[PDB]
Amino acid sequence: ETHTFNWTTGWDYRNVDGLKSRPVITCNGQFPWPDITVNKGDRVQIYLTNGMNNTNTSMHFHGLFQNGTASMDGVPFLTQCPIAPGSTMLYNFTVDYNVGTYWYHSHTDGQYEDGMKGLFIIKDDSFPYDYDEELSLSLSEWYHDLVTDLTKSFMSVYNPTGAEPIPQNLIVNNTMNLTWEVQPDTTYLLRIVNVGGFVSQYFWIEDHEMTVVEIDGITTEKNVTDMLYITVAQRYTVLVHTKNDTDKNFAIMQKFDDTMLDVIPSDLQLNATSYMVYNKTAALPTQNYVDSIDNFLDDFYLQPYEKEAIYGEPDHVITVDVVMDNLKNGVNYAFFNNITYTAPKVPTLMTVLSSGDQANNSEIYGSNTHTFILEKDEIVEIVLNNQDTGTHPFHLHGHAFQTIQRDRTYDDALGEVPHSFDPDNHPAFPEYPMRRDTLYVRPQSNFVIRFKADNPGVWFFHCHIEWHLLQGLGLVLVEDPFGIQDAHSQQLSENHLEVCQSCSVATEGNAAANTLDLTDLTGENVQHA
Ligand SMILES: *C1O[C@H](CO)[C@@H](O[C@@H]2O[C@H](CO)[C@@H](O[C@@H]3O[C@H](CO[C@H]4O[C@H](CO)[C@@H](O)[C@H](O[C@H]5O[C@H](CO)[C@@H](O)[C@H](O)[C@@H]5O)[C@@H]4O)[C@@H](O)[C@H](O[C@H]4O[C@H](CO)[C@@H](O)[C@H](O)[C@@H]4O)[C@@H]3O)[C@H](O)[C@H]2NC(C)=O)[C@H](O)[C@H]1NC(C)=O
Ligand SMILES: *[C@@H]1O[C@H](CO)[C@@H](O[C@@H]2O[C@H](CO)[C@@H](O[C@@H]3O[C@H](CO[C@H]4O[C@H](CO)[C@@H](O)[C@H](O)[C@@H]4O)[C@@H](O)[C@H](O[C@H]4O[C@H](CO)[C@@H](O)[C@H](O)[C@@H]4O)[C@@H]3O)[C@H](O)[C@H]2NC(C)=O)[C@H](O)[C@H]1NC(C)=O
Ligand SMILES: *[C@@H]1O[C@H](CO)[C@@H](O[C@@H]2O[C@H](CO)[C@@H](O[C@@H]3O[C@H](CO[C@H]4O[C@H](CO)[C@@H](O)[C@H](O)[C@@H]4O)[C@@H](O)[C@H](O[C@H]4O[C@H](CO)[C@@H](O)[C@H](O)[C@@H]4O)[C@@H]3O)[C@H](O)[C@H]2NC(C)=O)[C@H](O)[C@H]1NC(C)=O
Ligand SMILES: *[C@@H]1O[C@H](CO)[C@@H](O[C@@H]2O[C@H](CO)[C@@H](O[C@@H]3O[C@H](CO)[C@@H](O)[C@H](O)[C@@H]3O)[C@H](O)[C@H]2NC(C)=O)[C@H](O)[C@H]1NC(C)=O
Ligand SMILES: *[C@@H]1O[C@H](CO)[C@@H](O[C@@H]2O[C@H](CO)[C@@H](O[C@@H]3O[C@H](CO)[C@@H](O)[C@H](O)[C@@H]3O)[C@H](O)[C@H]2NC(C)=O)[C@H](O)[C@H]1NC(C)=O
Ligand SMILES: *[C@@H]1O[C@H](CO)[C@@H](O[C@@H]2O[C@H](CO)[C@@H](O)[C@H](O)[C@H]2NC(C)=O)[C@H](O)[C@H]1NC(C)=O
Ligand SMILES: *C1O[C@H](CO)[C@@H](O)[C@H](O)[C@H]1NC(C)=O
Ligand SMILES: *[C@@H]1O[C@H](CO)[C@@H](O)[C@H](O)[C@H]1NC(C)=O
Ligand SMILES: *[C@@H]1O[C@H](CO)[C@@H](O)[C@H](O)[C@H]1NC(C)=O
Ligand SMILES: *[C@@H]1O[C@H](CO)[C@@H](O)[C@H](O)[C@H]1NC(C)=O
Ligand SMILES: *[C@H]1O[C@H](CO)[C@@H](O)[C@H](O)[C@H]1NC(C)=O
Ligand SMILES: [Cu+]
Ligand SMILES: [Cu+]
Ligand SMILES: [Cu+]
Ligand SMILES: [Cu+]
């Protein structure tokens, strides 16, 4: 079945918070943006039109593998060139390899924080568990200023610390103090999605246990908890069974991970209360006080319903250290090893599709682009060493990876230093590792993920904290470029080329005109020595 949408971006005032009428990004004049629900193997065709006066746009469908259709991933200068004001890009893709809970968001500057985001649900007939009803909750933080404005003082010489701007409130389904009307003795499938741009959240329901049955599109064995820690971009789908009494109402609770906040403003409501309503007439629940925020479920120990044994020894190991540092222009950037992601003059995919037999040479994709080439079916391992004292949720396009190590917090307040993964010295990896698309490193810690390069494409690996992505915390994976070239489904459509010309962005071979293919590029500001 084909679902066709016609959506146009725009700006309108809303008071999402309850406390500031403020421009938000609308879809055809409406807010919030719609949610898509399709069946396994359906076709989705979205005509996105940039109706904004002065920004570019894009749309990325988070978690979808885009197998055979990399062009549709929606990452400017990886997958497409940006959508210019007035232009219309057609996103045309099938959904043959994904099931469960996903979302879509703009992949331009900070755009999605300003409202351009929505849920994408794929149903399957073979979901193992029973439930009576189903819904979602979209957790997020909310700012009173647009990202464009915050960026001016975020990426600034008057911000040498790289301190990320502090949000004004937590929101659910684009309000505060939300009502969820329930029926007694009923099992609800509750999709909890963190569609925020920055802050991790703790989530729990007063006097109700939660049975985790899916993370990031991957069905899991039932795991019961009282509390979840959800980073931005991740999804926990959870079974909740309601009580027999219609006598009392219960608090739905979301809490900031204030650890991630540079400073805590004294008036910021760190924890927000919503309402699970059994009785429409009874007392609205007060805040549910919790004794500890240290006993949330560690998703590392989750067990996929479809077991896959840990992949064998890696053919390709990528080791990256994560740090924040100041450059020559005095502003604070984010680094994978010694590289801040700096967008190229020609989108990654566009150069692979016109480099012919030189697509295997890493040099042509640029030096300041952090591009790696992955071989036909090789097992790839990413080793990430956090040298920064914060938590980061890293996300990988095109794959759900195996999480084989994710070390403990190394708290610098207790005097502890950063620790890297040591291939010679580490706990035994799990036999059947957890799988997902978005995973956090703990402060000053490390993680190791593994996946098979079985999905020809161009895939972004980055921190999903919008501020850190703006700081350039990302790298590019090119999965067998020859596999990309050989597949017909992968060739760029007339519409996409039309977007590029309308944007005055080339489809050549990184800078140079398909002529020597050895560059004279676009670099990062030089180092501080
Ligand atoms: C859910 O329920 C919550 C709590 O009930 C509702 O939030 C309340 O909203 C009202 C109306 O928007 C707020 O009243 C306004 O208060 C401001 C001053 O606000 C400041 O001082 C407060 C007192 O300590 C403090 O609570 C505020 O903190 C909040 O805001 C900051 C961001 O600013 C945020 O980070 C925090 O997390 C808090 O949310 C804040 O520091 C006052 O200036 C307002 O305007 C008056 O004057 C002007 C005249 O120019 C006029 O426009 C108005 O009519 C008014 O006369 C107004 O009094 C109230 O502070 C909020 N209460 C709390 C405790 O947060 C929320 O709206 C509900 N959500 C929904 C339905 O979306
Ligand atoms: C926060 O925001 C999210 C949206 O982002 C809301 O999520 C939606 O919640 C509603 C329930 O409140 C869900 O609606 C239910 O969908 C079920 C399945 O979808 C079927 O229907 C459509 C038809 O176009 C097709 O996809 C296909 O037919 C599916 O089978 C239905 O079972 C429900 O249908 C209706 O009839 C039955 C009669 O038995 C009634 O019981 C229902 O109430 C209803 O009238 C129902 O429509 C919806 O799926 C959720 N969407 C998403 C994206 O998850 C949250 O509700 C909101 N949170 C709060 C508290 O407001
Ligand atoms: C949405 O719309 C487009 C999407 O691409 C953006 O417009 C482009 O912006 C980029 C950067 O964001 C521009 O790239 C820059 O070009 C500079 C000058 O190049 C011009 O001059 C030659 C002259 O022959 C032209 O051929 C060319 O088209 C340009 O007009 C470069 O100087 C910049 O790189 C580097 O400059 C300094 C100076 O030494 C170096 O030190 C650094 O390496 C630095 O990176 C840079 O590459 C591009 O020109 C813009 N227009 C296009 C492609 O038409 C919008 O920015 C975007 N809107 C927003 C903000 O959302
Ligand atoms: C949305 O994407 C799909 C996937 O490519 C497009 O469907 C395809 O459309 C093309 C041309 O419109 C079809 O090409 C035709 O192929 C036949 C043989 O199958 C050949 O005889 C013709 O000469 C022609 O080239 C292609 O078959 C078709 N595939 C499917 C799955 O239907 C679609 O066009 C895209 N755009 C739209 C309509 O929005
Ligand atoms: C936001 O949420 C947190 C967590 O719910 C709130 O902190 C909690 O505050 C309560 C009391 O205000 C603490 O309970 C105490 O527990 C001991 C048990 O030994 C008991 O003897 C005391 O009588 C008391 O009840 C609780 O520890 C504390 N939770 C944590 C993890 O610190 C916080 O107050 C909320 N923010 C608000 C409403 O301003
Ligand atoms: C449910 O999750 C828990 C942890 O959240 C897993 O059980 C234990 O987890 C600890 C770490 O706290 C590990 O040392 C062990 O794997 C378990 N310990 C005990 C008490 O035996 C469990 O694996 C999960 N169950 C699922 C997904 O079915
Ligand atoms: C969507 O509808 C608009 C009206 O806002 C119309 O102009 C356009 O043709 C439609 N989009 C596409 C590209 O089909
Ligand atoms: C709702 O709660 C009130 C007490 O606040 C009670 O009087 C009323 O009967 C309840 N409604 C039902 C039918 O559950
Ligand atoms: C850091 O990466 C390598 C390390 O040897 C070096 O060649 C390169 O110049 C540095 N990156 C850039 C281009 O800033
Ligand atoms: C891509 O499709 C191929 C062919 O069906 C399949 O073998 C592979 O597993 C797919 N990759 C992903 C990421 O689903
Ligand atoms: C690129 O992969 C090919 C196999 O297609 C192989 O010959 C070689 O090891 C790789 N070459 C480079 C330049 O890394
Ligand atoms: Cu995403
Ligand atoms: Cu993604
Ligand atoms: Cu980060
Ligand atoms: Cu991304």
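Chain A is numbered as in Swiss-Prot; the shown residues are, in order, 22-550.
Every residue, even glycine, has its Cβ placed from backbone N, Cα and C.
The Cu cation 1 binding site annotation in Swiss-Prot covers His81, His416 and is backed by experimental evidence. Residues or ranges marked as Cu cation 3 binding site in Swiss-Prot (evidence: experimental evidence): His128, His418, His483. What Swiss-Prot records for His413, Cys484, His489 is Cu cation 4 binding site. If you look up Swiss-Prot, you'll see 157-301 marked as domain 'Plastocyanin-like 2', on the strength of sequence analysis. In Swiss-Prot, the entry for mutagenesis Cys484 to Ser states: Loss of ferroxidase and cuproxidase activities. The structure shown retains the original residue.
The shortest Cα-Cα distance from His81 (Cu cation 1 binding site) to any of the binding-site residues (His128, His413, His483) is found for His128.
Note on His483 (Cu cation 3 binding site): other Cβ atoms within 10 Å of its Cβ, all shown chains, come to 23. Secondary structure of the domain 'Plastocyanin-like 2' (157-301) per DSSP, as helix, strand and coil residue counts: 11 helix, 67 strand, 67 coil. Around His418 (Cu cation 3 binding site), the C-beta neighbours below 8 angstroms that are at least 6 residues distant in the chain are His81, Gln87, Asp94, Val96, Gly478, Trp480, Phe481, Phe482, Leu498. You'll find the Cα of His483 (Cu cation 3 binding site) roughly 9 Å from the Cα of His413 (Cu cation 4 binding site). Other residues of the same chain near the Cu cation 4 site, with their Cβ within 8 Å of the Cβ centroid of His413, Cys484, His489, are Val343, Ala355, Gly411, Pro414, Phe415, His483, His485, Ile486, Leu490, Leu494. Only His413 of the binding-site residues listed as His81, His413, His418 bring a Cβ under 6 Å of any atom of ligand 14; the order follows the sequence. The Cu cation 3 site is defined by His128, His418, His483, and by the 8 Å test on Cβ atoms against their centroid, the other residues of the chain that qualify are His81, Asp94, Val96, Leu99, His416, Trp480, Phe481, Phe482, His485, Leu490, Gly495. When the Cα atoms are compared, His489 (Cu cation 4 binding site) and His416 (Cu cation 1 binding site) turn out to be 12 Å apart.
Across the fold, the C-alpha of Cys484 (mutagenesis position) and the C-alpha of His416 (Cu cation 1 binding site) stand 6 Å from each other. Within 10 Å of the C-beta of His489 (Cu cation 4 binding site) there are 24 other C-beta atoms, taking all protein chains into account. With a CB cut-off of under 6 A applied against ligand 13, the recorded positions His128, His413, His418, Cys484, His489 are reduced to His418.
Neighbour count (other Cβ atoms within 10 Å of the Cβ, all protein chains): 24 for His416 (Cu cation 1 binding site). Reported as a whole number, the C-alpha separation between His128 (Cu cation 3 binding site) and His413 (Cu cation 4 binding site) equals 18 Å. All protein chains included, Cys484 (mutagenesis position) registers 28 other Cβ atoms within 10 Å of its own Cβ. Proximity of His413 (Cu cation 4 binding site) to non-local residues of its own chain (separation of 6 or more, Cβ distance below 8 Å) is seen for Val343, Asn407, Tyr461, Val462, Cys484, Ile486, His489, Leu494, given in sequence order.
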